[PDB]
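Peer 1: Attaching a single structure in C-alpha cells format; questions to follow.
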2 protein chains.
Amino acid sequence: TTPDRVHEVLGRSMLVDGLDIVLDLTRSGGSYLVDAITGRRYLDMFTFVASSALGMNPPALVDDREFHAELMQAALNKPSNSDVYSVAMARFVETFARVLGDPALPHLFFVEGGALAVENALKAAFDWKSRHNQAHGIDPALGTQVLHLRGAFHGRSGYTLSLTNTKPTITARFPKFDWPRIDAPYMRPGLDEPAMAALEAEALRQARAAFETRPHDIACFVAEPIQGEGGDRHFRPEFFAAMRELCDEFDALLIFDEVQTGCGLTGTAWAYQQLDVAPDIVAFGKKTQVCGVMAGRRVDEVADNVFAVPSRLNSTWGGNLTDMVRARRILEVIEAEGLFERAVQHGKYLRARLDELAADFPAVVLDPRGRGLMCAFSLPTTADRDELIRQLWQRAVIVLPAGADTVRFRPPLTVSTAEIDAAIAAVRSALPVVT
Amino acid sequence: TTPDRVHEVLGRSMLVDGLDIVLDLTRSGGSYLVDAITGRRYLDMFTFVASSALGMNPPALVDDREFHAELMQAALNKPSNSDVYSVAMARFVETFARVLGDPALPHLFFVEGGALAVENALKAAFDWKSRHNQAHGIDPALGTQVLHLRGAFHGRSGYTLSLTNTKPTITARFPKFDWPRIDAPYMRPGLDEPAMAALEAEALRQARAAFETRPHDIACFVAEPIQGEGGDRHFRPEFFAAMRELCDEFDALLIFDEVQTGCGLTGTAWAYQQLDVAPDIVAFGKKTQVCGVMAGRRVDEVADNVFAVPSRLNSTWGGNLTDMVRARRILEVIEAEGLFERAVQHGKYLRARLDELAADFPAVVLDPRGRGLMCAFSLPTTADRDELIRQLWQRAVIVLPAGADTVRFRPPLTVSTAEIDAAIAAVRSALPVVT
Ligand SMILES: *Cc1c(COP(=O)(O)O)cnc(C)c1O
Ligand SMILES: *Cc1c(COP(=O)(O)O)cnc(C)c1O
Ligand SMILES: O=C(O)CCC(=O)C(=O)O
Ligand SMILES: O=C(O)CCC(=O)C(=O)O
C-alpha cells in the first residue's frame, strides 16, 4: 500500500474526514509536515492538535544513538506498568517530577488518554468528598457532583460528556449526569476592570448558589485555565482566586484541566503557575505523551484517599512505556535548551504580529489574544473563519478552528520568528480574499 | 537510576503495589520474564494481564531489520491519526481487517484504552437507539440504558463504572447510572443440561422483565463471552443465542466485550465465533495493543449512525501509531505461523493437565475449566487461593487471581508443552503445602 492509496484503504473501514495529505514520517521535521503524495511542505501551526512540543523528528531525539536504543527497547513490547516496574519507567517518573513537578502535588498517576486523566482527577475528588463527609458526620453517599463552566471541553468519555459543552455534535444523545454548570466570565474586548469585575461577580454568585442548594454534594470545581476548544477564552487570575476561596469555604477540590495548556505552551510548565492559584489536582496529557494526574494540597487531608489505597485507580497498562521514554527525552530537551523561556519570548513576538494584523484589518481581525505560544484571533462570522482556514490550507499553512469564529495558533515550542513571519504573511495574503 | 533503586524512586510519587521484580526489557523473552535485580527467570502465565500474544521480545519482531526501521519511524513521534493519515496506519488497518475482520462488521474505530473501547461501543448504541426510536415515532430522549451481567468487568471509566461489578473497591463512592443488571447463568460443576437450562431461563426472565419495564429505553446488552476478572465464568452458547433473539425482539444491540477474550486466546480470532452468536458491535483491546470497536449488522439500519457522521466519536490521537505498527507485525506472525490453531492444541493440553490435577487433588482443585489457552481452576477458600499464588511466586511462576477463589492461566499463544508442564509441576509441588 502506497501513499496515493492510503485514503482508499482506510475508507473501506472508517470515516475518512481528516487532512488531504499523507504524512511522511521520515521527511517531516521541526515546524514542517511533508505530504508523501506531492512532497509539498506544510507550515505546522497545528502540532497534532497541540500534542507535539518539539514538532516532527527533533534533532536531539533523532541524532541520539543511545536514546534510539532505549526507545527501541520500550517500543518492541508493551508492559503493564501498573504491575511491572522498569528502569525506563522510573527514569521517566523522576524526570517528570524534576521538570514539571510541584512540591505541593507529589502524587503522580499515569494513564493513556486525556479524557481518562480528567476522569481520574474526578474519581479522586468523589472519593475525597465522600470520605471527608463521612469523617465529619455527613452521609458518605453525598459528594457526587462536579461544578464546571459553560464552553468547557474536558473529553468525550462517560464522565466528561457531562462536562463538555461546546458543539452539540459531541454530546447529543449520550446519557449525562445533571451537574451544575455556571457562566464563564472570560475576557472580551471593550470591557474594563469594573465591567469584568461585574461579569465575574455574576459567575461567582451562580457558583455560590450551586454550593448552597446542593449541600455537601459538590466534590469539585473543574476548569481549563484557558478554554481551548471552546474558543481560546482567557480568564483573569482574580476569577480563579475567588473560586479557590469558595472551593475552600465549601470543602470542594479545585481541579485544573491542563491537557491543552500544559507542558510549556503558555511559557511556564503549567498555566496555573502564572495565575497564582494553587489547584488540589491537575490533569495533564497531549504534549506530555503519557496522560495523568498530579495531586496534593487538600487531597492529603483524607488519609485513605485514592493515592494511598491500592486498587481504587487503575488501568491495564498504566500508560504507554514508549510514550514515557519519548516524554522523558523531550522533557530533558525542554530543560537543557530553556524552552519555557523561548516560549515566553516567541509568544510575545507572535502576539505583537497579531496586534499589527488587528490594526491593519480592524473590522476583520478581532480580539487578538494569547498567553505564551497559545494565541488566537476571531473573525466577524463563522463563514469568514472557515474561508480563512481554507485560504491558509491552499497556501500550505495548517491552523485549527475553535468555537464559532476563532482561529488558533498551536506552534511547537521550537518555532522560529521566521516561521511565525511566514504564518502571518500567509494570513495577510488570505485576508483580502476572505473580505 | 539503577534496578535496585527503581522501587525507591517510584515510591516517592506513587503507590508501589506491583510485583517485586524489576523487568529486564532486553533479556526477557518468550514465556520468561527476567528480574533485572537477581537475573532470576520467571515463568510467565500472566502476560501483562493477558495483553501479550507472543510474550516478550518475539524473534520475528526482534530479528526483523525492516520492521525495526518501521517501528522506529512510528515511535519517534506521536501523530494524531484522527486527522493525519500515514502508510503505517493504513497497513495496520488493512491487516487488522484481513486477520481479525468479520464481513458483517466492516466499521472499525480505534482509541487508546480498553475501557474507552467499550465506551465507544456504548455511545454507538445510545445514538443508534435514539435515532431508531425517532425514526419510528418514539421519543428520541429514550434509549439510554445498558442491560448487563452480574460479575461483569468492563473497565473503570465513567460509563463502565456503572457496568463493572466485581470487587467493591473498583466502584465504591463513584457516581453511577441505575442501569438494569441480571444474574449471570454461568456453567458450574454438577449441573446437567436441564439444571443449566433452568438457570438460563431465570436470567432470561429477568432480561425480558427489564425490557418490558423500561420500554424503548434499553439501547443494548453488553457481555463478556467469558467473564475474566469476575472468575473465568463460562456460558453456554444457548444462553447468548437466546439473548440475541431477545435483543432483536426489543430493537437493542448486542455488544460483546472481547477485550480479554480476543485476538486468539480461545483458539479463534474472537470467542463469539465459537459461540455462533452474531454481535452488532465488538469492543477489543489488550492483545491488539491498539484498542477499539468493530461494528455492523443492525448498526447499518440507521443511516446516520456514529460511523457515518463526522465528529460523533473521536479522541486526540485515535490510537497510538507505535501500537498499530507493533500490532500489524504481531498479526502477521499469528497468520503466518497458524497461532490460532496452536492455541486450540496447547489449550487442550493445558486443560487435560488441569483435569489430571483435579483427579489427584479432588478436594482442593475445583472446577477445572477453559476455552483454548484461557484456562482456570478454583480453590475451596480465598485463603487457599492467595496462598497457592504466593507458593507459585516463590517457585518463579506468575499466575493471576480472579474473583474470590480462582487462579487463572494466561500464557502467550507461543507457549510450549514443556512450559505448560513446568507450570503444572509447580502447582503440584505447592499444593501439599497449601492443604
Ligand atoms: C484534548 C482535551 C482533553 C481530551 O483528551 P483526549 O486524549 O482526546 O481524550 C481533555 N481536556 C482538554 C482541555 C483537552 O484539550
Ligand atoms: C481490561 C478489560 C477492560 C478494560 O481495559 P483497560 O485497558 O484496563 O481500560 C474492559 N473489558 C474487559 C473484559 C477487560 O478485560
Ligand atoms: O474533539 C476532540 O475530541 C478533540 C478536540 C480538542 O482537544 C481540540 O480540538 O482542542
Ligand atoms: O483492575 C483492572 O483495572 C484491570 C483488571 C483486568 O482486566 C483483569 O485483571 O482481568
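Throughout, chain A uses Swiss-Prot numbering, with the displayed residues spanning 15-449 in order.
Even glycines carry a Cβ here, placed using N, Cα and C.
Feature annotation from Swiss-Prot assigns pyridoxal 5'-phosphate binding site to A:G128, A:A129, A:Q274. Residues annotated as L-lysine binding site in Swiss-Prot, with experimental evidence given as evidence: A:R170. Taken from Swiss-Prot, the feature 2-oxoglutarate binding site applies to A:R170, A:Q274, A:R422. Quoted from Swiss-Prot, the note attached to the mutagenesis of A:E243 to A states: Retains activity, but binds alpha-ketoglutarate in a different conformation. A:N328 to A appears in Swiss-Prot as a mutagenesis experiment; the accompanying note says: Loss of activity but can still bind pyridoxal 5'-phosphate. Here Swiss-Prot notes a mutagenesis experiment, A:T330 to A or S, with the remark: Loss of activity. Cannot bind pyridoxal 5'-phosphate.
What does the local environment look like for each feature on the list?
Peer 2: For A:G128 (pyridoxal 5'-phosphate binding site), the same-chain residues that are 6 or more apart in sequence and have a Cβ closer than 8 Å to its Cβ are A:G169, A:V273, A:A297, A:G299, A:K300, A:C305. A:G128 (pyridoxal 5'-phosphate binding site) carries a helical DSSP state (H, G or I).
Taking the Cβ of A:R170 (L-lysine binding site) as reference, residues of its chain lying under 8 Å away and at least six apart in sequence are, in sequence order, A:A129, A:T178, A:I184.
Remark: A:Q274 (pyridoxal 5'-phosphate binding site) has A:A64, A:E238, A:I240, A:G242, A:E243, A:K300, A:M388 as non-local neighbours, by Cβ distance under 8 Å and separation of at least 6 in sequence.
Mapped onto three states, the DSSP output places A:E243 (mutagenesis position) in coil.
Counting every protein chain shown, the Cβ of A:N328 (mutagenesis position) has 19 other Cβ atoms within 10 Å.
According to DSSP, A:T330 (mutagenesis position) is assigned to coil rather than to any helix or strand.
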Peer 1: Which of A:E243, A:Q274, A:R422 (recorded positions) reach within a Cβ distance of under 8 Å of chain B?
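Peer 2: Nothing passes the 8 Å Cβ test.
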Peer 1: Where ligand 2 binds, which of the recorded positions A:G128, A:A129, A:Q274, A:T330, A:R422 are close by, with Cβ under 6 Å?
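Peer 2: Result: A:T330.
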Peer 1: What same-chain residues, at least 6 away in sequence, bring their CB to under 8 Å of the CB of A:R422 (2-oxoglutarate binding site)?
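Peer 2: Counting only residues 6 or more apart in sequence, the Cβ neighbours of A:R422 (2-oxoglutarate binding site) under 8 Å are A:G242, A:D246, A:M388, A:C389, A:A390, A:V413, A:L414, A:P415, A:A416.
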Peer 1: In which DSSP state, out of helix, strand and coil, do we find A:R170 (L-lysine binding site)?
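Peer 2: Coil, per DSSP.
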Peer 1: Counting only residues 6+ away in sequence within the same chain, which have a CB under 8 Å from the CB of A:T330 (mutagenesis position)?
Peer 2: A:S94, A:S96
Peer 1: Starting from the Cβ of A:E243 (mutagenesis position), draw a 10 Å sphere and report how many other Cβ atoms land inside it.
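Peer 2: Its Cβ shell of radius 10 Å holds 23 other Cβ atoms.
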Peer 1: Of A:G128, A:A129, A:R170, A:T330, A:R422, the recorded positions listed, which put a C-beta under 6 Å from ligand 3? Please answer none if none do.
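Peer 2: Correct list: A:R170.
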Peer 1: Ligand 4: which of the recorded positions A:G128, A:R170, A:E243, A:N328, A:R422 have a Cβ closer than 6 angstroms to it?
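Peer 2: Cβ < 6 Å from ligand 4, in sequence order: A:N328.
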Peer 1: According to DSSP, which of helix, strand or coil covers A:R422 (2-oxoglutarate binding site)?
Peer 2: strand
Peer 1: Please find which two of A:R170, A:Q274, A:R422 have the most distant C-alpha atoms, given that the record lists them as binding 2-oxoglutarate, and give only that distance in angstrom, rounded to a whole number.
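Peer 2: So the maximum pairwise Cα distance among the 2-oxoglutarate binders is 21 Å.
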